[PDB]
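Contents: one structure, followed by commentary.
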Amino acid sequence: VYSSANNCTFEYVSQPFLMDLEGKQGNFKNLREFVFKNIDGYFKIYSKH
Amino acid sequence: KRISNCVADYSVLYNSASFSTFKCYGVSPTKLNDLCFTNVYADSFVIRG
Ligand SMILES: *[C@@H]1O[C@H](CO)[C@@H](O)[C@H](O)[C@H]1NC(C)=O
(Lines of atoms letter the chains of each structure in order from A and count residues from 1; the text may use other names and numbers.)
(Lines give C-alpha, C1' and ligand atoms only; values in the text may rest on other atoms or scores of the structure.)
Protein backbone atom coordinates (compact mmCIF):
# COMPACT_ATOMS: atom_id res chain seq x y z
CA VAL A 1 0.00 0.00 0.00
CA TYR A 2 3.05 2.24 0.47
CA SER A 3 6.85 2.19 0.60
CA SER A 4 7.68 4.33 3.65
CA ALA A 5 6.34 7.25 5.67
CA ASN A 6 8.19 10.47 6.47
CA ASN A 7 7.97 12.61 9.61
CA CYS A 8 4.31 12.63 10.53
CA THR A 9 1.66 13.15 13.16
CA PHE A 10 -1.77 11.87 14.32
CA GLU A 11 -1.56 8.07 14.65
CA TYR A 12 -4.79 6.60 16.07
CA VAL A 13 -5.95 3.01 16.60
CA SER A 14 -9.69 2.33 16.76
CA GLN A 15 -11.55 -0.62 18.28
CA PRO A 16 -10.81 -4.11 16.90
CA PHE A 17 -13.05 -5.49 14.17
CA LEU A 18 -13.27 -9.04 12.80
CA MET A 19 -13.74 -9.86 9.13
CA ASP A 20 -14.03 -12.85 6.81
CA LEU A 21 -11.29 -13.06 4.17
CA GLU A 22 -13.19 -15.56 1.99
CA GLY A 23 -14.69 -14.07 -1.17
CA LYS A 24 -17.72 -15.51 -2.96
CA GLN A 25 -19.84 -14.73 -6.03
CA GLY A 26 -23.27 -14.83 -4.38
CA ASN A 27 -25.79 -12.12 -3.62
CA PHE A 28 -25.00 -9.44 -1.05
CA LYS A 29 -26.37 -9.62 2.49
CA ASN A 30 -25.19 -6.37 4.16
CA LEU A 31 -24.99 -2.68 3.25
CA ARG A 32 -22.37 -0.29 4.64
CA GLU A 33 -22.49 3.49 4.17
CA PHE A 34 -19.74 5.99 4.98
CA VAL A 35 -19.67 9.79 5.01
CA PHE A 36 -16.36 11.68 5.19
CA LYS A 37 -16.38 15.42 5.88
CA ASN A 38 -13.72 18.07 6.49
CA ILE A 39 -14.79 21.30 8.20
CA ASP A 40 -12.14 23.69 9.64
CA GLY A 41 -9.57 20.88 9.38
CA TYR A 42 -11.70 18.55 11.53
CA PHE A 43 -12.31 15.07 10.11
CA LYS A 44 -15.77 13.50 10.40
CA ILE A 45 -16.78 9.86 9.90
CA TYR A 46 -20.41 8.68 9.89
CA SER A 47 -21.37 5.05 9.33
CA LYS A 48 -24.03 2.44 10.08
CA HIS A 49 -24.43 -1.20 9.02
CA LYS B 1 5.87 12.93 18.60
CA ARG B 2 2.45 14.45 19.29
CA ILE B 3 -0.45 13.23 21.45
CA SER B 4 -4.10 13.73 20.49
CA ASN B 5 -7.38 11.92 21.21
CA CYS B 6 -5.79 10.97 24.53
CA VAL B 7 -5.67 11.99 28.18
CA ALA B 8 -2.83 11.96 30.69
CA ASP B 9 -1.66 12.81 34.21
CA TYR B 10 2.01 13.80 34.39
CA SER B 11 2.06 12.92 38.10
CA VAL B 12 3.12 9.35 37.29
CA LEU B 13 5.79 10.87 35.01
CA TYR B 14 7.11 12.66 38.12
CA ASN B 15 6.93 10.21 41.05
CA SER B 16 9.39 7.78 39.43
CA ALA B 17 12.16 9.18 41.71
CA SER B 18 14.76 8.28 39.07
CA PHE B 19 15.26 11.40 36.92
CA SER B 20 18.56 13.10 37.72
CA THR B 21 17.51 16.52 36.38
CA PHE B 22 14.23 18.31 35.69
CA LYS B 23 13.56 21.68 34.04
CA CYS B 24 10.27 23.29 33.00
CA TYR B 25 9.78 27.00 32.37
CA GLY B 26 6.69 28.96 31.37
CA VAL B 27 4.33 27.08 33.72
CA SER B 28 4.58 25.92 37.32
CA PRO B 29 5.26 22.16 37.63
CA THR B 30 2.43 21.64 40.13
CA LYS B 31 -0.32 23.59 38.31
CA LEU B 32 0.18 22.45 34.71
CA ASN B 33 -2.09 19.39 34.89
CA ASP B 34 -5.35 21.30 35.40
CA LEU B 35 -4.37 23.84 32.72
CA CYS B 36 -5.42 22.54 29.31
CA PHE B 37 -3.63 22.88 25.97
CA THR B 38 -4.25 21.53 22.46
CA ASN B 39 -1.22 19.41 21.51
CA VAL B 40 2.02 18.31 23.19
CA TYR B 41 5.24 17.86 21.21
CA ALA B 42 7.75 15.31 22.55
CA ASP B 43 11.35 15.87 21.40
CA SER B 44 13.57 12.95 22.45
CA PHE B 45 17.32 12.73 21.81
CA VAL B 46 20.63 11.88 23.51
CA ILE B 47 23.29 14.30 24.74
CA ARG B 48 26.43 14.23 26.88
CA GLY B 49 26.63 15.28 30.53
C1 LIG C 1 8.08 16.77 10.89
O2 LIG C 1 6.65 16.81 10.68
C3 LIG C 1 6.16 18.13 10.44
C4 LIG C 1 4.65 18.03 10.34
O5 LIG C 1 4.11 17.26 11.40
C6 LIG C 1 6.80 18.73 9.19
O7 LIG C 1 6.36 20.07 9.02
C8 LIG C 1 8.32 18.69 9.29
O9 LIG C 1 8.91 19.11 8.07
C10 LIG C 1 8.79 17.28 9.62
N11 LIG C 1 10.24 17.23 9.76
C12 LIG C 1 11.03 16.63 8.87
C13 LIG C 1 12.50 16.67 9.14
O14 LIG C 1 10.57 16.06 7.88
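Numbers in chain B track Swiss-Prot; the residues on display, in order, are 356-404.
Quick check of the header: electron microscopy, 6.3 Å.
The backbone N, Cα and C atoms fix where each Cβ goes, and this holds for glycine too.
Quick look at what Swiss-Prot annotates:
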VARIANT   B:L368 to I  In strain: Omicron/XBB.1.5, Omicron/EG.5.1
VARIANT   B:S371 to L  In strain: Omicron/BA.1
VARIANT   B:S371 to F  In strain: Omicron/BA.2, Omicron/BA.2.12.1, Omicron/BA.2.75, Omicron/BA.4, Omicron/BA.5, Omicron/BQ.1.1, Omicron/XBB.1.5, Omicron/EG.5.1
VARIANT   B:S373 to P  In strain: Omicron/BA.1, Omicron/BA.2, Omicron/BA.2.12.1, Omicron/BA.2.75, Omicron/BA.4, Omicron/BA.5, Omicron/BQ.1.1, Omicron/XBB.1.5, Omicron/EG.5.1
VARIANT   B:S375 to F  In strain: Omicron/BA.1, Omicron/BA.2, Omicron/BA.2.12.1, Omicron/BA.2.75, Omicron/BA.4, Omicron/BA.5, Omicron/BQ.1.1, Omicron/XBB.1.5, Omicron/EG.5.1
VARIANT   B:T376 to A  In strain: Omicron/BA.2, Omicron/BA.2.12.1, Omicron/BA.4, Omicron/BA.5, Omicron/BQ.1.1, Omicron/XBB.1.5, Omicron/EG.5.1
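Structural mapping of features recorded in Swiss-Prot.
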| residue | record | contacts (Cβ under 8 Å, 6+ apart) |
| --- | --- | --- |
| B:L368 | variant position | none |
| B:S371 | variant position | none |
| B:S373 | variant position | none |
| B:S375 | variant position | none |
| B:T376 | variant position | none |
